[PDB]
Each structure stands twice: as C-alpha cells, then as structure tokens.
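Beneath this line is the structure, given in structure tokens, with notes to follow.
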Amino acid sequence: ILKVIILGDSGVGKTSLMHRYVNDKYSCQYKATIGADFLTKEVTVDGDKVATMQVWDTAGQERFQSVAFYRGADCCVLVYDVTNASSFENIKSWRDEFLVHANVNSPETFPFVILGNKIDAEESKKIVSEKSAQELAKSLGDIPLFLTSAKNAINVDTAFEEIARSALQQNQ
Ligand SMILES: *CCC(=O)NCCCNc1nc(=O)c2ncn([C@@H]3O[C@H](COP(=O)(O)OP(=O)(O)NP(=O)(O)O)[C@@H](O)[C@H]3O)c2[nH]1
Ligand SMILES: [Cl-]
Ligand SMILES: [Mg+2]
C-alpha cells in the first residue's frame, strides 16, 4: 500500500536511515547504493489504522541512478547531512526532480518531508543551522522537518511516523 521514496545526495545517510527504521540496525561502513529498491515495514498510524509501508532507497551518485519508480509514491522524503553545506542547498532540486518525473496530481499538496541527518556528529563539523532548515522547509510550502541520527537512533521513529501519517492521507 504505502510507497515512500527517499532522495538526497550521496553520503547524507538515506540507506542508513532506512535500515534504522526498518531493521533497528546501523553500520559504520559506507556501501554506495546502486539502482532503486525497497524494504517493507508493517505500521500502525497514530489513529491505530494499519498499513504496509514500502520504503524506497535510491542512489545519490548520478552514475548509480535509474525513472518509473518515482510514480506511485505516496510521500517523498528529502534528506541532507547537517555536516555538508551542498547537500542542504540541493534539497529543492531533489524536490523538483521528484515532481518533474513523478506524475502526481497535486504538486502543491503532495507530501514531502525533509530530514537533516547526522546530528550526533561533533559540533565543530556541523554547518547547517536548524534555522536555515526551518526557513527552507517553510519556503517550500511548510513541509515538515526533522533532525535525525540514523547512527544513535535519534528521532528516526518520530520522523517516520509523520512520513507514514502524511503518506496514508495521500494514498486514501
Ligand atoms: C562509526 C564510525 C563513525 O563514527 N563515523 C562518523 C559518524 C558520523 N555520524 C553519522 N550519523 C548518522 O546518522 C549517519 N547516517 C549515515 N552515516 C554515515 O554516512 C555514510 C553514508 O551512509 P549511507 O546511508 O550509505 O548514505 P546514502 O545512502 O545517502 N549514500 P548513497 O546515496 O547511497 O551514495 C556512511 O558512512 C554512514 O555510516 C551517518 N553518520
Ligand atoms: Cl524555481
Ligand atoms: Mg545509500
């Protein structure tokens, strides 16, 4: 039933976030994602309505990418790394890439969620203000925002409850 797509630059932590939420596990070892594929999780909404969530991981590197999979999606998650300025500045282009290729019926209502990942990292290395993120998140149509750590299992549960809630609303 529920199709969710996760987009964002290489290295931001998409695959890690998916393993955290679906499998409650994490691994330090970078293994580059190639082509799109999904894992599944049975969910229960805040309402105690039940659903199977199909979570799609995608490649961040141009050369490992795929097009069709974007269609169907009931929610789109946009992920940047709080330690990498460029990843953040690319969020709107990931959003627009999705809308161009996704063939969704109402772009101004279609649910996106943004995640800022790697908050567990040392302050010295962190670059993207919460404030900036909240600005970008509003300017893109008041999209929900969540700061997360796949590594330390921080807030990934919260983030994905909204992603679930927003996706079920869009499906039917
Ligand atoms: C354990 C060694 C250590 O201390 N490393 C530094 C800790 C940095 N913290 C941290 N926090 C996170 O929440 C987190 N998520 C993911 N990473 C790391 O970044 C690399 C990329 O992970 P992927 O999940 O492979 O990223 P991606 O899917 O977007 N890449 P693709 O688009 O597929 O190329 C990886 O090293 C992961 O461990 C985090 N690090
Ligand atoms: Cl524009
Ligand atoms: Mg990956």
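Numbering of chain A is taken from Swiss-Prot, so the residues present carry the numbers 8-73, 76-181, in order.
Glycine is treated like the rest: Cβ placed from N, Cα and C.
Counting every protein chain shown, the Cβ of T22 (mutagenesis position) has 20 other Cβ atoms within 10 Å. Looking at Swiss-Prot, you'll find the mutagenesis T22 to N noted as follows: Constitutively in the GDP-bound conformation. Causes loss of function during vacuolar morphogenesis. Does not suppress the zinc, caffeine and calcium sensitivity of CCZ1 mutants.
Around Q68 (mutagenesis position), a 10 Å sphere centred on its CB holds 12 further CB atoms from the protein chains shown. Reduced to three states, the DSSP call for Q68 (mutagenesis position) is coil. Swiss-Prot lists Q68 to L among its mutagenesis entries, and the accompanying note reads: GTP-bound stabilized constitutively active mutant. Complements the fragmented vacuolar morphology of YPT7 null mutant cells. Does not suppress the zinc, caffeine and calcium sensitivity of CCZ1 mutants.
Classification of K127 (mutagenesis position) by DSSP places it in coil, neither helical nor stranded. For the published mutagenesis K127 to E, Swiss-Prot gives the following note: Reduced nucleotide affinity leading to increased turnover between GDP- and GTP-bound states without the need of a guanine nucleotide-exchange factor. Suppresses the zinc, caffeine and calcium sensitivity of CCZ1 mutants.
There are 13 other Cβ atoms within 10 Å of the Cβ belonging to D129 (mutagenesis position). Among the sequence features in Swiss-Prot, the mutagenesis site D129 to G, N or A is noted as follows: Reduced nucleotide affinity leading to increased turnover between GDP- and GTP-bound states without the need of a guanine nucleotide-exchange factor. Suppresses the zinc, caffeine and calcium sensitivity of CCZ1 mutants.
Quoted from Swiss-Prot, the note attached to the mutagenesis of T157 to P states: Reduced nucleotide affinity leading to increased turnover between GDP- and GTP-bound states without the need of a guanine nucleotide-exchange factor. Suppresses the zinc, caffeine and calcium sensitivity of CCZ1 mutants. Taking a C-beta cut-off of under 8 Å and a sequence gap of six or more, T157 (mutagenesis position) has these contacts in its own chain: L24, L124, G125, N126, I128, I163, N164, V165, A168. In the three-state DSSP assignment, the secondary structure recorded for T157 (mutagenesis position) is strand.
The C-beta environment of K127 (mutagenesis position), restricted to residues of the same chain at least 6 apart in sequence and closer than 8 Å, consists of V19, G20, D90, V91, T92, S158, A159, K160.
For ligand 3, the mutagenesis positions lying close by, meaning a CB under 6 A from one of its atoms, are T22; the full candidate list was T22, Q68, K127, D129, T157.
Unbuilt region (2 residues) between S73 and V76. Cα separation across the gap: 6 Å. Geometry remark: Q68 (mutagenesis position) versus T22 (mutagenesis position), CA distance 13 Å.
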